[PDB]
Amino acid sequence: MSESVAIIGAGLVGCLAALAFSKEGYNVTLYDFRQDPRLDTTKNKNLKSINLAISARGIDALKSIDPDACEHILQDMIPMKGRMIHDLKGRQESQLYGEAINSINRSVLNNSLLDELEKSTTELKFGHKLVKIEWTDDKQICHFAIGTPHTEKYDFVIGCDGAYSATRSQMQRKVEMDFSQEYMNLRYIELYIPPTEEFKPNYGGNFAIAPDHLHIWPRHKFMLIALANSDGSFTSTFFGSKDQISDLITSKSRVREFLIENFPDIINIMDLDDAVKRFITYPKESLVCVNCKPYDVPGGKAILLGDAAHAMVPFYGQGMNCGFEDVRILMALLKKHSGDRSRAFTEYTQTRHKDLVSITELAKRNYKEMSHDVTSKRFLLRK
Ligand SMILES: Cc1cc2nc3c(=O)[nH]c(=O)nc-3n(C[C@H](O)[C@H](O)[C@H](O)COP(=O)(O)OP(=O)(O)OC[C@H]3O[C@@H](n4cnc5c(N)ncnc54)[C@H](O)[C@@H]3O)c2cc1C
């Protein structure tokens, strides 16, 4: 009487999808080739950033799925009041909220969703790599490499397997899928702002700068940002072109001078030497933007959510929030259609792809305002 679903990928979107479907009564199995990130034996946590901005929409998605869990899962998130813009003179200006965001730790959020899933009948299958799918009019046969071949049949499959989705490739054999991948001329580097030694009453913690603002140092086609952690430290991120970064890291002094010149007010709050070290040593992940149409295999046999459907630019886009909204939209469509996945998945493709156009255009406009159109003397250095 129950239907079974294989969800491929146990990142943030996959875990939320698993929560949503298990709650709605489906028999869920959640696969990931990675080891369980809650284990100390698992060395690669695959965490692209230490923390995340979760929007009202992202929060509302988790809340629509499980309000009690959502309360518990998000208890330590730090609400933001606005953005704090830092100019070349180290002047800060508060711009109060667009959409509200809250800072939350990535590891904690992903680990907490897994914890919630263990309280359901969801089967967790780490160490399982999806390698092939056979599509039929009844069940879909999913082939895995474990550790070792392994196959299991499912009524339908949800690809939440990220930007390079194996599920998406498998779908492409069954349906004509328009597809594009674009490798961004953009890299990011994670930096660190330590907690202060003493509790700062006006900040409510050991914070070196305002914890209730997303801090941005916007420059011409590059940017530094910072978002608070619960312990008083900030996760800081530098974004710049591949060419700019490659040219900088040829020399430690060159990086150091660049940082001092462009972000002079970070010397008060960050160790320059290890910043330089982090800058030269941080592994540079390639950022790819991918788009998809359709998102489903006809007859309700499969659907793609999260980065697997629409991997987008960091910061300027909001991949996790978008993926959380994917899930919320899908579940509402399933309820609207009384469990008819054929109808729901088809309508999903139509409406979500209209949404994606609007989302993409917003992100481009965000990049234009915040990073491209930056030439004033307060933001672009004159030698
Ligand atoms: C630096 C940075 C900062 C960001 N900040 C924000 C932010 O502040 N707010 C926000 O909303 N978004 C943010 N994002 C975007 C966000 O990180 C991603 O959109 C989000 O994590 C995507 O989640 P996902 O579950 O779709 O994909 P993923 O996190 O990529 O998870 C996919 C999972 O599938 C597994 N997998 C892949 N292939 C297979 C296979 N063949 N078989 C089995 N398993 C497989 C992988 O191991 C992986 O665990 C940021 C991104 C970056 C890089």
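Chain A is numbered as in Swiss-Prot; the shown residues are, in order, 1-97, 101-150, 155-390.
This deposition comes from X-ray crystallography, 1.8 Å.
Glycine too: its Cβ is placed from the backbone N, Cα and C atoms.
Shown in sequence order, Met80, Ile104, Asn105, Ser106, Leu221, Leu234, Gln325, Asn328 are the residues of the chain, 6+ apart in sequence, with a C-beta less than 8 angstroms from the C-beta of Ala53 (FAD binding site). Residues annotated as FAD binding site in Swiss-Prot, with a large-scale study or a structure entry given as evidence: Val13, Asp32, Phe33, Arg34, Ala53, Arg109, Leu133, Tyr195, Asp314, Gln325, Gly326, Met327, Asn328.
Among the sequence features in Swiss-Prot, the mutagenesis site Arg83 to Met is noted as follows: Abolsihes enzymatic activity. Around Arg83 (mutagenesis position), a 10 Å sphere centred on its CB holds 19 further CB atoms from the protein chains shown.
According to Swiss-Prot, the mutagenesis experiment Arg83 to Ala carries the following note: Strongly decreases enzymatic activity.
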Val13, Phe33, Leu133 as binding-site residues, winner by CB count within 10 A: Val13
Here 3 residues go unmodelled from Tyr97 to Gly101, and the two Cα atoms are separated by a whole-number distance in Å of 5
When you look at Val13, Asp32, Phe33, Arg34, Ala53, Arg109, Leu133, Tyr195, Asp314, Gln325, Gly326, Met327, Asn328, which the record names as binding FAD, what is the longest CA to CA distance in angstrom? 30
Quick check: in three-state DSSP terms, what is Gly326 (FAD binding site)? helix
Can you check which residues sit near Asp314 (FAD binding site), meaning Cβ under 8 Å from its Cβ, same chain, 6 or more apart in sequence, and list them in order? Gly11, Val13, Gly169, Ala170, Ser172, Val297, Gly326, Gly330
